[PDB]
2 protein chains.
Amino acid sequence: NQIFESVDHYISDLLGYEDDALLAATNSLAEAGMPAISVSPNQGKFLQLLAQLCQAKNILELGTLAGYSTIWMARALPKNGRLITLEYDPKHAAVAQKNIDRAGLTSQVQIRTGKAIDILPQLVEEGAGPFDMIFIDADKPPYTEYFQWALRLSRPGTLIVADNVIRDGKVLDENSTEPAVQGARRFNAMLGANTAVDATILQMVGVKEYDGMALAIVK
Amino acid sequence: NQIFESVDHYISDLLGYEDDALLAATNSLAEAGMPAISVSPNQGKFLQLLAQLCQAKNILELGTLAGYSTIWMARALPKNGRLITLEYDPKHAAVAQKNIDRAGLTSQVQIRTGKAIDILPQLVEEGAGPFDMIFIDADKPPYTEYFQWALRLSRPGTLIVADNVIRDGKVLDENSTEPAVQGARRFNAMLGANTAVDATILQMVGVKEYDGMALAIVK
Ligand SMILES: C[S@@+](CC[C@H](N)C(=O)[O-])C[C@H]1O[C@@H](n2cnc3c(N)ncnc32)[C@H](O)[C@@H]1O
Ligand SMILES: C[S@@+](CC[C@H](N)C(=O)[O-])C[C@H]1O[C@@H](n2cnc3c(N)ncnc32)[C@H](O)[C@@H]1O
């Protein structure tokens, strides 16, 4: 509906200003032929406020892409803050590195290349925890496992965020055989049953297709 | 669309459970003949999570109605925490006191009958500040006035939340001669220009009418 899309343009004119480093991140995608599957500016700004609400010095991010979301969330850090973002795709990492450097965030942001399910143990072992805020936005089937690792890297009051868990409302189809819809359905049922967190899911609308974000805080 | 309604039901099945005190507070609408406003269960849960992120011990709320939103947020507080809510209409404020007494929140929540524009000063004057989280959901024309007062009642890192700042998308009508629309537009431009906060507006869909919720952290 034009109304969701028009209202999103209205919100970002007032409160979703994109500076050059962010415009560059978006354009890096077409240049490197990467998929246009980043958060929107308004989601970007939302992630920034939540980070500020956790008084974030330490942020964990699964799924860098060109580092659009990374720039928004790293800008909530104070001078001596740290964001560690995980990326399977070395092309994606290398582009995210240029985009982070163009933003003057080289000293605050570290990109680890490799599978999330291999890097997460290495973050436990090397005691890089606890994180103030953790953004999960990678492949969907192992969402339930990424969250277990998330908890293992949390402190009481850590905000965990998991994006695209509604999937245009396809999670209503018990009979859907898409790995992503089945990953989200497992994750949503797991959240619902999890006693280590209090949580909800936000329904989001705008220029980006009908989206669902999970928010969970660690007790 | 029915997709939103169904997805809201999915989410509240999993994460939006309402106990006696919340369904009683809903019903107390019909039994005192007040309007079917109040947040959804899912907005209730979202507001509860925001209060815990803010580590809330003292919460301020404008517009009590039947205390539905009050009970949700109240339940984020320690035993040693307080919530003041301001209600224009004496009927509403008396009903609220029942539904809140029923929830066992009698000694954690103070209701105050009056126009918000008069009490908000009394609270500055009584030194009831600062508040961890302020929830604004009263008349829409005075929203920018309520916000200025909220800044007075704040500390750095305070979450201010202003609900219904989109009005089903009528804020896109600069020719609107509706006071609530022109009130919400003025508030939205004011957030747009305010250097004392970082803010966004979330577009919200589900069982309640399409609305928007402003989120501002005080720097
Ligand atoms: C949704 S995009 C991330 C976009 C980013 N959050 C933003 O808004 O700018 C998904 C990313 O996850 C990465 N990815 C997919 N599977 C992964 C895995 N198993 N481990 C780590 N990264 C993975 C993809 O390579 C891609 O870069
Ligand atoms: C949207 S309802 C609040 C419901 C609340 N969000 C909940 O879920 O329980 C609006 C309330 O604001 C009250 N109100 C209107 N103008 C007011 C004013 N000037 N000062 C205080 N309360 C006011 C109305 O009487 C009504 O109870």
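So for chain B, numbering is Swiss-Prot's, and the shown residues are 3-221, in order.
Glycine is treated like the rest: Cβ placed from N, Cα and C.
What Swiss-Prot records for B:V41, B:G65, B:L67, B:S71, B:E89, B:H94, B:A118, B:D139 is S-adenosyl-L-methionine binding site. For B:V41 (S-adenosyl-L-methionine binding site), the Cβ neighbour count at a 10 Å cut-off comes to 22, with all displayed protein chains included.
Positions annotated as Mg(2+) binding site by Swiss-Prot: B:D139, B:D165, B:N166. Around the Cβ of B:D139 (S-adenosyl-L-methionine binding site), the number of neighbouring Cβ atoms within 10 Å comes to 22.
As a published mutagenesis entry, B:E211 to K appears in Swiss-Prot alongside the note: Shows 20% increase in activity and enhanced regiospecificity against the para-form of the product. Around the Cβ of B:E211 (mutagenesis position), a 10 Å sphere holds 11 further Cβ atoms from the protein chains shown. According to DSSP, B:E211 (mutagenesis position) sits in a coil region rather than a helix or strand.
As a published mutagenesis entry, B:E211 to R appears in Swiss-Prot alongside the note: Shows 50% increase in activity and enhanced regiospecificity against the para-form of the product.
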Greatest C-beta neighbour count within 10 angstroms, which of the binding-site residues B:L67, B:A118: B:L67
Surrounding CB atoms that lie within 10 Å of the CB of B:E89 (S-adenosyl-L-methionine binding site), all protein chains: 28
Neighbour tally for B:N166 (Mg(2+) binding site), based on other Cβ positions within 10 Å of its Cβ: 22
Proximal but sequence-remote residues of the same chain as B:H94 (S-adenosyl-L-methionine binding site) (Cβ under 8 Å, at least 6 apart): B:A34, B:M36, B:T66, B:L67, B:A68
Diameter of the S-adenosyl-L-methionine binding set by C-alpha atoms, the set being B:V41, B:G65, B:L67, B:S71, B:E89, B:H94, B:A118, B:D139, in angstrom: 19
